[PDB]
Amino acid sequence: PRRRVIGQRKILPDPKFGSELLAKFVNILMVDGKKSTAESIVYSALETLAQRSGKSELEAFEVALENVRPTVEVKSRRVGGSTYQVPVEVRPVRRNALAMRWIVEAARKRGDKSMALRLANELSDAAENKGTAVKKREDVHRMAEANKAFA
Amino acid sequence: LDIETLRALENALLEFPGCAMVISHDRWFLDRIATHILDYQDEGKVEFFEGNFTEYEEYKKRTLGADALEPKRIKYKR
Amino acid sequence: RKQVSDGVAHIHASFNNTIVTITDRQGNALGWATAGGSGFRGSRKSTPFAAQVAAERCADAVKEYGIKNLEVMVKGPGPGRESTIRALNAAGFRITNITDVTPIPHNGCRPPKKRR
Amino acid sequence: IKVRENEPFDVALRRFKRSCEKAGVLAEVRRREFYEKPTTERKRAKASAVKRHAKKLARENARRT
RNA sequence: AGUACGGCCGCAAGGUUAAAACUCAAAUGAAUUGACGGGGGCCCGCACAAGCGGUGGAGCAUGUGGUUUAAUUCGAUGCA
RNA sequence: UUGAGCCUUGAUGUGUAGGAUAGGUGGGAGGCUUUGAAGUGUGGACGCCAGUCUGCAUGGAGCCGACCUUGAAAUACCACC
Ligand SMILES: [Mg+2]
Ligand SMILES: [Mg+2]
């Protein structure tokens, strides 16, 4: 914010798979402080994706992530009383965060079955460049291309 | 239908609360209204794609194949 | 066609638009493109990018002539009076020389009143 | 204005031509100022410039870095 | 009120010379301390930005306004 | 400078099967090329992209039919086309 540089919280590794990448995903899907529910959904959905993809557990998560994590984004950057969005690059840390938020939001849409399946479908579509999350990354990528004049 | 009735139908379809499935061969008319693409291919596979025609083409470009020549234009005479 | 070898690229950079014309050495226009008419109509047509695109759009549509060298003539105060030679060079052209033909009166006609 | 490249440049710098006004004079002859706004403008222009010298003259300043 | 009237000057626009009745207890200059500025500089804070979750829609609870009432006791009224 | 027509000279005709771009009947036999080749290097045009037509260069005598399993046969002329 205004004054300082704030610290980090360093997160805790995911129980079943020793990667903090999936731990942050569980935290994003978390609602109302119910972490046991959040991990239960993620574990089940990632397991029923292992039957749909072939990659074991984590490769099939990253190849979904790498498809929906963007590279540039437009933010309101007025100068002279302006109303146009300057396309700017996204730092690598935010790229994962924007990817996870988009996947979870899309999964909360596309109501087909319980949350286990809705998540499972979305990562499978992300793994093949098809879902609503990968569509959203294209919308922002297309909104930055339209604004590429401003730099 | 002509272009005028076509545009009127497109507007009426847009102002629809329910849902519709439209079979057509007019790519432009289908593109101006379609939100989910159900496209038939060879060997009886019906590829389903949630999105409009712009993002359908973008998905194909994202995972595409290298060629562009459909026809042969065989003949009539002899 | 006509396989012209040495051409002349005219950059008309205004505060609101950029116009690129590649002619021959005698001033016969071969092709032209504008930042405004290249899909940037609005507040984005007065940007160094829109002039760069108009130079790509004007390097295209003169490939029929096989132009190798380009004498560049820049004219006007504009955002795209520099981001255009880079696009002309990046389109395979060999910039022979660059000239700023910007009309400066020797204290001639009276300009308009300033906008308050 | 005109610039010749010789054999190797890849670097055409006639943007370095700021010795010629071009921009400063295009931005000025583009509007009718007044017969006397330039008179006021130039008087303001170097009433400030002389003061800047009347400050640069005072180089015996205190305040310990 | 540099106005009216009268002179003089002007093709005219008008210029110049130039009052009074009446009316007010001030008008005014410079500088001071503040406050304010769609003035400038620096800095801040959930102020914005980045997010999460709400309210405004529905039912009910509670308070208020109004309106009713024999009385709907009185008080609190931007933030506060 | 053109527009239109007409006569010539060229160039051109990818279905499937076929050796590979096969217009139609021909009507006949072998001619073609050596008046320098079946080619390699090169340039343009067409290109249903397989490709065959082309201006050249030293080298210049071998390319198809005929044989048939394809609805048809082999630019091997002038034809009126
Ligand atoms: Mg007077
Ligand atoms: Mg008078």
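Heads up, chain A uses Swiss-Prot numbers, so what you see runs 2-152.
Keep in mind that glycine also has a Cβ here, set from the backbone N, Cα and C atoms.
Under its mutagenesis entries, Swiss-Prot includes A:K36 to A or E with the note: Defective in ribosome assembly. For A:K36 (mutagenesis position), the number of other Cβ atoms no farther than 10 Å from its own Cβ, over all displayed protein chains, is 12.
In Swiss-Prot, the entry for mutagenesis A:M116 to G states: Significantly decreases affinity for its own mRNA. The structure shown retains the original residue. Secondary structure at A:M116 (mutagenesis position), taken from DSSP and collapsed to helix, strand or coil, is helix.
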Legend entry - Mapped DSSP class for A:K36 (mutagenesis position), helix or strand or coil: helix
Inset, instruction - In whole Å, note down how far the CA of A:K36 (mutagenesis position) lies from the CA of A:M116 (mutagenesis position). - result: 14
